[PDB]
Amino acid sequence: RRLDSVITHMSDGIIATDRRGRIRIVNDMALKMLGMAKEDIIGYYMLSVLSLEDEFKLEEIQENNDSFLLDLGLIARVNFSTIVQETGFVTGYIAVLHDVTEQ
Ligand SMILES: [Zn+2]
């Protein structure tokens, strides 16, 4: 439920969305990796921002477990997850961007 055991690091880009997959939180690291200003990110579709709209749909996130390599210069491993409330209802989505040269 509320506890997502998705693996995350201090240096990770993090993006969080609403139910429509529109970005509502993005940290400094994610902006850095994307090479984009917060103003061009907040409120835009996460999958558009990640250049995935051709490849991936929001519907797939829940039943998906696969992480993907993405060119953002930087090669990131992206892992998507759902944000789920107490009653099992999905409230939004998370992308975790791991720099491939991490650790
Ligand atoms: Zn990481």
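In chain A, numbers come from Swiss-Prot; the residues present are 70-141, 146-176, in order.
Going by what the header records, the deposited coordinates were determined by X-ray crystallography, 2.0 Å.
Placement of Cβ uses the backbone N, Cα and C atoms for every residue, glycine included.
Taken from Swiss-Prot as is:
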- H78, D81, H171, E175: Zn(2+) binding site (BINDING)
- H78 to Y: Complete loss of metal binding (MUTAGEN)
>> What's the number of neighbouring CB atoms sitting within 10 A of the CB on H78 (mutagenesis position)?
In response: 12
> What does the Cα distance in Å come to between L141 and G146, when 4 residues between them are unmodelled?
Replying inline: 7
>> Helix, strand or coil by DSSP: which one applies to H171 (Zn(2+) binding site)?
In response: strand
> Which of the three DSSP states, helix, strand or coil, fits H78 (mutagenesis position)?
Replying inline: coil
>> Cβ within 8 angstroms of the Cβ centroid of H78, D81, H171, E175: which residues besides those meet this for the Zn(2+) site?
In response: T77, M79, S80, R150, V169, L170, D172
